[PDB]
Number of protein chains: 4
Amino acid sequence: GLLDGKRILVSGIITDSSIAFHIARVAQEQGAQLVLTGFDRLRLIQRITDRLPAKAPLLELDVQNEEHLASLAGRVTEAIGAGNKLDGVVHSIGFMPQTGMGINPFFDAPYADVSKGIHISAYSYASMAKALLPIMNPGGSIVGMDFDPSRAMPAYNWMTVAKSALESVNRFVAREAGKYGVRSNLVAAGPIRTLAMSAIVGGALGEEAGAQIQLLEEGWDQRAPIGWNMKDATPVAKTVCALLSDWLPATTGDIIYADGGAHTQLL
Amino acid sequence: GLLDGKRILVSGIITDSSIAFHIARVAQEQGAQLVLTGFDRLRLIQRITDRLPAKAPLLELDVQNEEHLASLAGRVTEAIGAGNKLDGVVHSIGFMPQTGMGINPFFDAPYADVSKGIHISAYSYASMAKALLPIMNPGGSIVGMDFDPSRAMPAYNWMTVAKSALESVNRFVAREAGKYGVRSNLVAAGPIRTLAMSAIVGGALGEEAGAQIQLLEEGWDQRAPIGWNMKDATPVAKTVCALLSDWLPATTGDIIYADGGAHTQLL
Amino acid sequence: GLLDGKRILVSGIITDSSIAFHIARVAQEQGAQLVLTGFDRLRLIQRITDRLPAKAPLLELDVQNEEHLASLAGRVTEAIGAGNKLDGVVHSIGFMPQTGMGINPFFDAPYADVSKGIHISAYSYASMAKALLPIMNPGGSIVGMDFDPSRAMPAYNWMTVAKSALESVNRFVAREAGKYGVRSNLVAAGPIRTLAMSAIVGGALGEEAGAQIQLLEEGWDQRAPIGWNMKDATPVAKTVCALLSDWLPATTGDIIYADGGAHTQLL
Amino acid sequence: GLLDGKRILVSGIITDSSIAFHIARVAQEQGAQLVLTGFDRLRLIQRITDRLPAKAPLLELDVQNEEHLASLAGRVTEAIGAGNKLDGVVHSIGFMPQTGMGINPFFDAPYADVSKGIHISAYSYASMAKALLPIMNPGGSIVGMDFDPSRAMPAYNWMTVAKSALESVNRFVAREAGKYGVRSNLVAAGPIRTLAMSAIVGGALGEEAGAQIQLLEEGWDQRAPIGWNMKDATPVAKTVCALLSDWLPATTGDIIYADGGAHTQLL
Ligand SMILES: NC(=O)c1ccc[n+]([C@@H]2O[C@H](COP(=O)([O-])OP(=O)(O)OC[C@H]3O[C@@H](n4cnc5c(N)ncnc54)[C@H](O)[C@@H]3O)[C@@H](O)[C@H]2O)c1
Ligand SMILES: NC(=O)c1ccc[n+]([C@@H]2O[C@H](COP(=O)([O-])OP(=O)(O)OC[C@H]3O[C@@H](n4cnc5c(N)ncnc54)[C@H](O)[C@@H]3O)[C@@H](O)[C@H]2O)c1
Ligand SMILES: NC(=O)c1ccc[n+]([C@@H]2O[C@H](COP(=O)([O-])OP(=O)(O)OC[C@H]3O[C@@H](n4cnc5c(N)ncnc54)[C@H](O)[C@@H]3O)[C@@H](O)[C@H]2O)c1
Ligand SMILES: NC(=O)c1ccc[n+]([C@@H]2O[C@H](COP(=O)([O-])OP(=O)(O)OC[C@H]3O[C@@H](n4cnc5c(N)ncnc54)[C@H](O)[C@@H]3O)[C@@H](O)[C@H]2O)c1
Ligand SMILES: CCOC(=O)[C@@H]1CCc2nc(C)sc2C1
Ligand SMILES: CCOC(=O)[C@@H]1CCc2nc(C)sc2C1
Ligand SMILES: CCOC(=O)[C@@H]1CCc2nc(C)sc2C1
Ligand SMILES: CCOC(=O)[C@@H]1CCc2nc(C)sc2C1
């Protein structure tokens, strides 16, 4: 398999529609040995991950919790066995309070809410790299999830701002990761119909925001020369596995677009 | 003059080497009527601004203070006279705690420090636009100060991340400002020898950081096809005035580079 | 005026809807003294330019003609008077054979046609700078016209490829122009309803191409935070004059977008 | 292997230091069945390719020859057997006359020379896709070789302009290739010490050009967070194979940077 013998940490599973669930599934189909991390609802996450092709230890990780971050490398080492290190790290963590996304005006998001969103969605990519680089092998790979923020768009609002910050954070993490012989890259995915996104498109954060995101999804598939299927995270999961593999060994501080090529076309 | 009859708010003056001091001077030489805003050291700022070509009211504005932001439009209206509105707004505000810039490792900046830096340097661009758009005239212009964050660089660290967030914020502010017939743009300046930058290059945030920034400054002038004079903020001030004028009326959500053309050249 | 006392060469006038006609008109309203250049239909161009606010000498220039290029500086000097040099140069020249634009498949444009289009639209920007830099003053400015080619789009086909080459050419021209204290920049305009574009939208190069360009124009105005009026070249002309002025003195090898901010927004 | 059972055409082998020689070697180590194409010196190319891990048919292809292009799909079909189609296409073709690269001034490259360089280096990417798309399988992949032309640089001159045109061509080829379920992407490699590049660095195109390219190579490795080894094309070859594989299935019209991450860092 593509990832035979690799030890990979995968964060971000919350439902069976999580992009990280599909990353974990594909990595296991490709021979990777995984360690999973989960936030807050660990009983739910264990029940979800019982459906993965192979059994994997699940560790708690709230990226806003400094104690969780400080003990993370020790907890991972205990799970993978002393003398073993990770070959890969997947950051598939993102959050923005409802005041920072949807119909709520861009100017009406309080800073405490924007700050929480940037902490979870951007700063934590550096927090995770800091915690895990001392237990990573040379030739290793750190991958985060991006949503192309080069241009503004309706409804995504402060989540787009957080993604612009994440892209910048990734370039600095690459400088640090390079000292360990480790790569740091992001996968910029097209929109995916996760449970939260289906709810948002359904109007959970206002009607106009749902209508605008539905138009964005349609335009994405129209612009993509190979099309874009929002109900299928497998092409995104495969791209993350390509970066975790030994097949992109000279790519770092960079962004790989798994978006059907939509960002390369205007119409 | 370029800005004859225009009413322009200028934030960010702290010393006679502040980029905003030169923006204010050039705007006044060009016939603009100014309102200045200052943070914390108002006695110092008044003494500095006494050296400007013309007298201008000075209002206190701490962008982290919600009360200052809530009363700002009323305080500006009182200063410019009832029935008058602003034609221009200059955001020349930036800050990052020393833990987020310099020799302190990128991974060692606590989030509370990064968050303060992003609040002042990025979020406040939206806070200022929210406060002042209701008192701006159609054809108006909002300008912020940028430092090209497209690629990572030594020492600038979390300030670069904050600038990536500011560029994203600017694109959203442009969407809101457009509803008022107002433009929103950033000027990406080359490095300027302000008092803080001279101190940093002198080793105030560690020797290695000072050495790296000095090399960056030299490389900037070398790459610039027209050269780059870090001791001269006047080309930057002129560029801000070009955006405040009626001469770039179809440019918004954008970045104008006043960097000697250095970002367009590799060597 | 913005361009008081400046001597500026303006190429590219063919009809009263030419972007260059509006650049010439605005530059004259702003106190510039012009020299015009025209291709092939000089009687027509003189009759058109008789409608400009002020009289201006008209010189023949076919950019594919090496003799025209070799004698150009001498012909300009004769027109402006010995001892006088140009302060500005406007390249507003573009062409692509019909095989390289429209419904004709992208793969069906013969190279001789693509090559002619790239010669006129991209290489000539360097040919014009080579011919005129020896007769340009320090502080001078060379401006070319761009159409954002960062992403592919229907119908524009090989014209987009030629614009990608022009943007690259501009960065090299800036290196050469800098030796003379001269800036080189492009203005990336939104779509303008010139006579040829109206004919194209009307189906002159096939129905599907006309339909696609009409959709592009509509989407442009929708995405522009300040809107985009394709029937008005004046905001584009003002932007060219801003670059010809002394108000963007630290910008070179660069692109200024006079597109209503449309390129900064996805939807 | 990564490319088990795939039928891949590889162009561009001229010496054992050709990037295409290493692409061909790695693709064969990964189970691909190859068809090679060669220009002008077919006896030399056969002797070179005798050193590849497996035997592969060699077909003549001068991309400037319309007859070679018109018969190419028929010649490939004869070599791979009737009823078989290609899964992959590698364009590793580049050329610029010496007037367009090196110490010869940028303004001194005659258009006939620039045009030949753009024909071979940019237009031929579309000519090759036109010829081979009718004999490509869905899920297929076309890959071309790029050298980051986003910023101008010394000595590369018109080769950089040709690469800017190639990047634009790639985005249009992706639109056409998508109709066949085929991806089109470029690999932007860091500088490689091929025979021609070693000769250029050695002063074959002037001393100053050699000195500048040597400085560019050094700066590349310095900026790369993981370093850059110009004497090793294997990381570039692996990246091309990643794009030829099924592991980047949602990436098209795009650029993957196999440059040690140097383009993501300023210093
Ligand atoms: N869904 C899309 O359209 C889309 C597109 C591009 C990128 N992405 C990105 O992909 C990633 C995965 O998101 P998803 O769409 O699969 O949604 P998701 O809800 O399935 O996953 C987001 C994850 O973030 C985790 N998380 C939130 N706060 C956390 C905290 N304090 N500590 C640790 N984990 C925390 C959640 O538990 C969840 O597992 C995110 O970075 C997201 O921004 C999503
Ligand atoms: N100096 C450079 O090399 C350089 C280069 C590019 C961009 N810039 C940007 O230009 C702008 C001006 O900075 P400068 O270099 O002139 O430095 P400066 O110190 O002269 O100005 C920064 C200003 O930010 C103000 N400020 C800080 N915290 C504030 C708060 N809470 N509320 C309100 N104002 C606050 C300070 O009072 C000061 O006036 C900043 O956005 C900076 O990032 C600087
Ligand atoms: N119209 C648009 O939508 C649009 C948008 C962005 C940029 N532009 C660019 O603006 C510029 C001006 O074009 P326009 O739209 O005003 O069209 P236009 O037809 O009015 O102008 C193009 C000019 O190119 C000249 N030209 C053609 N071949 C020439 C040659 N061999 N030598 C000298 N001159 C030659 C023509 O005579 C004409 O004056 C071009 O570079 C064009 O690509 C146009
Ligand atoms: N060497 C570098 O530093 C570097 C860096 C980035 C990209 N590249 C690109 O990689 C590709 C391969 O070049 P390389 O460096 O391996 O050099 P190379 O000389 O080994 O390969 C270039 C190939 O182009 C072929 N070619 C030239 N004219 C042709 C024609 N008319 N028809 C068909 N083939 C023709 C040559 O025969 C040769 O095989 C090129 O696109 C080049 O621009 C090179
Ligand atoms: C309203 C907040 O939504 C989220 O945070 C969800 C999880 C992260 C996420 N990232 C996106 C690009 S959309 C989204 C949806
Ligand atoms: C150490 C913190 O320094 C600052 O915040 C100063 C003011 C804002 C600023 N912006 C830059 C691009 S350097 C700098 C210097
Ligand atoms: C079919 C060829 O059309 C042209 O060459 C006209 C003049 C130049 C031009 N540039 C554009 C961006 S559209 C266009 C229209
Ligand atoms: C002087 C012309 O050199 C070439 O054409 C060689 C082959 C193609 C090539 N591409 C590069 C990015 S350098 C180079 C070197």
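In chain A, numbers come from Swiss-Prot; the residues present are 3-269, in order.
Quick check of the header: X-ray crystallography, 1.9 Å.
Heads up, the Cβ atoms here are built off N, Cα and C, so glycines get one too.
According to Swiss-Prot, the feature NAD(+) binding site maps to A:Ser20, A:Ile21, A:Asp64, A:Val65, A:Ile95, A:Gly96, A:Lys165, A:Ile194, an assignment based on experimental evidence. Cβ-based neighbour count (10 Å, all protein chains) for A:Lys165 (mutagenesis position) stands at 28. DSSP assigns A:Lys165 (mutagenesis position) to a helix.
Marked as substrate binding site by Swiss-Prot on the basis of experimental evidence: A:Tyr158. A 10 Å cutoff on Cβ-Cβ distances gives A:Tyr158 (mutagenesis position) a total of 26 other Cβ atoms nearby, all chains included. Mapped onto three states, the DSSP output places A:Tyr158 (mutagenesis position) in coil.
A strand conformation is recorded for A:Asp148 (mutagenesis position) in the three-state DSSP classification. Record note (Swiss-Prot) on the mutagenesis of A:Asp148 to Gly: Confers pyridomycin resistance. Has no impact on the susceptibility to isoniazid and moxifloxacin. 14-fold decrease in NADH affinity, while no effect on catalytic activity.
According to Swiss-Prot, the experimentally introduced change A:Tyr158 to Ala is described as follows: 1500-fold decrease in catalytic activity while no effect on lipid substrate affinity.
For A:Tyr158 to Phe, Swiss-Prot lists a mutagenesis experiment annotated as follows: 24-fold decrease in catalytic activity while no effect on lipid substrate affinity.
A mutagenesis experiment is reported in Swiss-Prot for this position, A:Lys165 to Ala or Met, and the note states: Loss of enzyme's ability to bind NADH.
Quoting Swiss-Prot on the mutagenesis of A:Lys165 to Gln or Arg: No effect on the enzyme's catalytic ability or on its ability to bind NADH.
Within 10 Å of the C-beta atom of A:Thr266 (mutagenesis position) sit 27 other C-beta atoms, taking all shown protein chains into account. What Swiss-Prot notes for the published mutagenesis of A:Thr266 to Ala is this: No effect on catalytic activity. Loss of phosphorylation. Does not alter growth of M.tuberculosis.
Here the CA atom of A:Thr266 (mutagenesis position) lies 26 Å from the CA atom of A:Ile95 (NAD(+) binding site).
Counting only the Cα atoms, the space from A:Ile194 (NAD(+) binding site) to A:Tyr158 (mutagenesis position) is about 14 angstrom. Compared over the recorded positions A:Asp64, A:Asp148, the count of CB atoms lying within 10 A of a residue's CB peaks at A:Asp148. Residues near A:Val65 (NAD(+) binding site) in space but far in sequence (CB under 8 A, at least 6 apart, same chain), listed by position: A:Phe41, A:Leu71, A:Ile95, A:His121, A:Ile122, A:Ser126, A:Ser129, A:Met130. Put simply, of the binding-site residues A:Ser20, A:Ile21, A:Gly96, the one whose Cα is nearest the Cα of A:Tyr158 (mutagenesis position) is A:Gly96.
Taking A:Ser20, A:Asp148, A:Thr266 as the recorded positions under consideration, the smallest Cα distance to A:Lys165 (mutagenesis position) is found for A:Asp148. Its own atom aside, the Cβ of A:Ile194 (NAD(+) binding site) has 21 Cβ atoms within 10 angstroms in the protein chains shown.
With a threshold of 8 Å between Cβ atoms, the recorded positions A:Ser20, A:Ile21, A:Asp64, A:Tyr158, A:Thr266 that neighbour chain C are A:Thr266. DSSP gives A:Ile21 (NAD(+) binding site) a helix state.
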